[PDB]
Amino acid sequence: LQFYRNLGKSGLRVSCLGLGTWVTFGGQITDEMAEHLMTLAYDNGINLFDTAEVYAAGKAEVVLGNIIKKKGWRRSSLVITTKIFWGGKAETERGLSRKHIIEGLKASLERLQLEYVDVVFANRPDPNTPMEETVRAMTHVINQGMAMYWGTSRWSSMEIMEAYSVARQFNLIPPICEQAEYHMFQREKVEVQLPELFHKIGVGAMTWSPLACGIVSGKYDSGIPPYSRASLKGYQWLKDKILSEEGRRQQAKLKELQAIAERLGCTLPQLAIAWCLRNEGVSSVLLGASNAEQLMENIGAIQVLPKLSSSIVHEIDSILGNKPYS
Amino acid sequence: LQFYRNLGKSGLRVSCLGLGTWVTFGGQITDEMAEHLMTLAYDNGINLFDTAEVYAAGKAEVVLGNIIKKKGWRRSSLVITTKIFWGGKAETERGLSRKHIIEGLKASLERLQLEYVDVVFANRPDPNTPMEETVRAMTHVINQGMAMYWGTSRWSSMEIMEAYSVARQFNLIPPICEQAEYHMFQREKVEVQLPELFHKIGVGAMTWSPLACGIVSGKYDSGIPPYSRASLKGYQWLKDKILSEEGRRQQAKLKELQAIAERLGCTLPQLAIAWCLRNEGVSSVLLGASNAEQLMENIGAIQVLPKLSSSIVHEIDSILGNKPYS
Amino acid sequence: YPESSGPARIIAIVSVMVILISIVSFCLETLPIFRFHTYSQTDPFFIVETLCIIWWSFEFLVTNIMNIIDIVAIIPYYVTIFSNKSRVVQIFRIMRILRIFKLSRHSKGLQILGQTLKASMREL
Amino acid sequence: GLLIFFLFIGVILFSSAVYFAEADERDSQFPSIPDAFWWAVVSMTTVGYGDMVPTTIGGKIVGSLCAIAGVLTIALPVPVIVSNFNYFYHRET
Amino acid sequence: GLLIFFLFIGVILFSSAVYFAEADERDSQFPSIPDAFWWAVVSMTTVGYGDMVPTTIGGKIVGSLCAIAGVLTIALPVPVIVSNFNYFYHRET
Ligand SMILES: NC(=O)c1ccc[n+]([C@@H]2O[C@H](COP(=O)([O-])OP(=O)(O)OC[C@H]3O[C@@H](n4cnc5c(N)ncnc54)[C@H](OP(=O)(O)O)[C@@H]3O)[C@@H](O)[C@H]2O)c1
Ligand SMILES: NC(=O)c1ccc[n+]([C@@H]2O[C@H](COP(=O)([O-])OP(=O)(O)OC[C@H]3O[C@@H](n4cnc5c(N)ncnc54)[C@H](OP(=O)(O)O)[C@@H]3O)[C@@H](O)[C@H]2O)c1
């Protein structure tokens, strides 16, 4: 019902749906399409756009930056987020050391043609760096005005709490969000681990791959369609996943879920996405889309949200048979 | 076996071998040679380069800076370190006062044609300045983005711990490394004093003069070769050291070590250097080289490292007869 | 002799684009959006290029200044083609530009400037 | 026509030289040849904006000539056009 | 008079082109046409301050011509005035 929500407990208001750029921008789709996708989204009230240095060797950031400059949107109306970790082949070009966080964010900013991002993310945890160093770097780039807030991605709740306590120990800035994978076939962390952090230290969740790369859409119910992500060069791993025995077992369940969708009056993707937004602990879902049709459809997930009754949810849990042990 | 290791416990990854610029760059060798040395090293995976304001009245920094700009290497793939202390004849141009640390690092940066160094070092301790002032200056230049980390050089472990506790007291940044001399005829500090600091507060060692200025190479087994460092104008002190009674006593032992080398299948320099890397407490060894041959040979030290068995080490200790009292 | 009658005349237009586009391509190479066997060096900027490289060497046989405008318009090419399987030859990629001079064979205004120069050496 | 043709020549010609003369630079203000074009025109016509200049020596040599050649180039077809106005102006006078 | 009239023409003309060529820009140094005027004059007269230049391609094309047209424009009424001095100078000599 509420289209805008706070990222965790920070004062930053993001749209419950955001558009990502992985695989697509600079890669699978044309820049014309990219611009169309972004305009469509922006005009529909989506203010959150996620990217990363690693995406397309940096091309994604360039394209996203290009569009923002061309459309001439007000920077204050946007919320750009970017992730740092893999910034090159050199030893010193990856990880969360002070050296890379600074050099990496500075480089991404250059590609984005922006003075700063609203939230910078540690793309994944780094065991080779002390937490204090990392929190100091994030805090540094924020005081330097290169970022407004910082978050973690793929961190255990233990590491998130470590960062938080380290921050309190040295009077630094705590992270305000965690970017966790979350969809019907991947629900352990967002439903068990993260909730406590939300109520304890205000850390919120910004989940990715709501459709499991398109698996949960239902487009694979009978083989690998042409031009689908699974068919792209470089995504054989996705193809394997879909054709595997578990891949089959999964598809068999989407068939069961379709009925749920029909009852709710929506489409499977709309349900899968609205599903992700049923818990308060989730601030936003980062959508993926390779064409305008997909995006225009997916945003409809907002209308489904009010119908996800306890009954409907329980029913879904039964069909999936994988509700995480509380 | 591991070519890259963390500097102390920081998140900064340096190659276990680095190339220095003392005596050579801007001084004994031509810039053509300097460029050749650096390219050779860089191409071989060495990412660490040490220099100082004091070297060649600043010329070394200029040459190093020139090469980096000409080769156009990615700054993020390099780790430049520089040392500060002796920056001029004027009273206020030396020491570790806030005034000199800032002015000195800023000047070195200008000569280096770099926006910053990865690690700035206090070339030696300064009894005329309170520790708090020094730690505040180092922390300042780091927040100002002129350096990524800071270290100490030629400091007792007591002073290193003072800097560390002072840092914790005022919420400043602790040093992450100590640049200590270390070779077969100089082993007290690195083997006794520094290890505790490594396990207690993560401070690592970046040792210099692994060949004792070329003494441990064996090139002086029968006199002072021409064009050797000992023969340079301004290095009579080195010449004296080599011809002294102790100088003789030393050479007599290298003869004994040669056999060890032959057994290991390597050359004396390769052994002397690999020797330095046998302890975890040592993050990296800064090599010196006046020509391509020397550098290409010395890097072979990596292959020897795996052969330094307890037996071999004990044997060496016996020959040197100077293992520091635990 | 281009404008010999019309037929052997339009054989000139097929030399125009083979230049007024040979140039167009030589510039798109330097483009950032298009850039040991790679440090030096199949590829379009090598495709439509030779698509005329031999097209030149054709009339190159079918002396004088106006003619040297086609010799050098192909010399630097086969020069680096010739060794070290693994800054020389640099003086030859930058000499590919001279190919623009091949225009003088159809630009009277241009060739006019030609003599206007030699007839002014003492001035320059 | 002649004026433009010449320029076009001097331009494509000089833009290329200044490039392969800056190519090796951690500052080269010339992303590529098509980029230098702007510089070429601005230099030859003696405007001298400054929003693009050679930093190396080769480039500054190249540029020197580019300035000189600029004058000579323009100062050829122009005089004619000058006369054509010289006439027509007084004719209808 | 003619000199000024022409300029005025080339100016109002070129200031407008460079505008509708930069209009769509997150950097356009031309708030509006009346603004470009300054640029127009400075370019046509080959001064080239730099305190205002085209950043897009369209603008740099427009500007190219503006430089060329600048020469032609001025180089028409001027020659006359040149002669008028050529005379008077030696007459009273
Ligand atoms: N934090 C991290 O480490 C991390 C990791 C991964 C992703 N992310 C972020 O999360 C974003 C979303 O991830 P995602 O792309 O995997 O999301 P997703 O929602 O799981 O998948 C989107 C993809 O599925 C297909 N699809 C979407 N809607 C569809 C529809 N209605 N009908 C049919 N097919 C449809 C499209 O692929 P095809 O049309 O090509 O088949 C589209 O590219 C990323 O762009 C990125 O910003 C973050
Ligand atoms: N923290 C400090 O205060 C401090 C102090 C001193 C040095 N350092 C650093 O440590 C670096 C290394 O010091 P260093 O130069 O004394 O190192 P070293 O390894 O003790 O000596 C290197 C020198 O020995 C000779 N040599 C090296 N390899 C050889 C080989 N294979 N065969 C024969 N001769 C060989 C060369 O001198 P010749 O060929 O000229 O005889 C070369 O210049 C310096 O460049 C500097 O960056 C730091």
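Chain D is numbered as in Swiss-Prot; the shown residues are, in order, 329-421.
Header entry for method reads X-ray crystallography, 2.9 Å.
Including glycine, each Cβ sits where the backbone N, Cα and C put it.
In Swiss-Prot, a mutagenesis experiment is listed as D:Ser356 to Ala, annotated with the note Impairs N-glycosylation and abolishes expression at the cell surface. According to DSSP, D:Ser356 (mutagenesis position) sits in a coil region rather than a helix or strand. In the shown protein chains, 19 other C-beta atoms lie within 10 A of the C-beta of D:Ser356 (mutagenesis position).
For the mutagenesis result D:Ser360 to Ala, the note given in Swiss-Prot is No effect on N-glycosylation. Abolishes channel activity of the homotetramer, but retains channel activity in the presence of a beta subunit. If you take the C-beta of D:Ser360 (mutagenesis position) and look for same-chain residues 6 or more apart in sequence within under 8 angstroms, you find D:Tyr347.
For the recorded site, D:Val381 (mutagenesis position), the DSSP three-state label reads coil. Neighbour list (D:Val381 (mutagenesis position), Cβ cut-off 8 Å, at least 6 residues apart, same chain): D:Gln357, D:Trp367, D:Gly391. Recorded in Swiss-Prot as a mutagenesis result, D:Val381 to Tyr carries the remark: Confers sensitivity to inhibition by tetraethylammonium (TEA).
Listed in Swiss-Prot is the mutagenesis experiment D:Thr383 to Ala, annotated as follows: Impairs N-glycosylation and abolishes expression at the cell surface. Non-local neighbourhood of D:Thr383 (mutagenesis position): D:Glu350, D:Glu353, D:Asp355, D:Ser356, D:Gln357, each in the same chain, at least six residues away, with C-beta under 8 Å from its C-beta.
Here the Cβ of D:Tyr415 (mutagenesis position) has 10 other Cβ atoms within 10 Å, regardless of which shown protein chain they belong to. What Swiss-Prot notes for the published mutagenesis of D:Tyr415 to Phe is this: Nearly abolishes interaction with CTTN; when associated with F-417.
Among the mutagenesis results in Swiss-Prot, D:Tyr417 to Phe has the note: Nearly abolishes interaction with CTTN; when associated with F-415. Strongly reduces channel activity. The residue drawn here is the original one. Cβ-based neighbour count (10 Å, all protein chains) for D:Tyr417 (mutagenesis position) stands at 14.
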Chain C neighbours, restricted to the mutagenesis positions D:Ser356, D:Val381, D:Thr383, D:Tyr415, D:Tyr417, by C-beta under 8 angstroms: none
Filtered D:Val381, D:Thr383, D:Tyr417 - mutagenesis positions with C-beta under 8 A from chain E: D:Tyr417
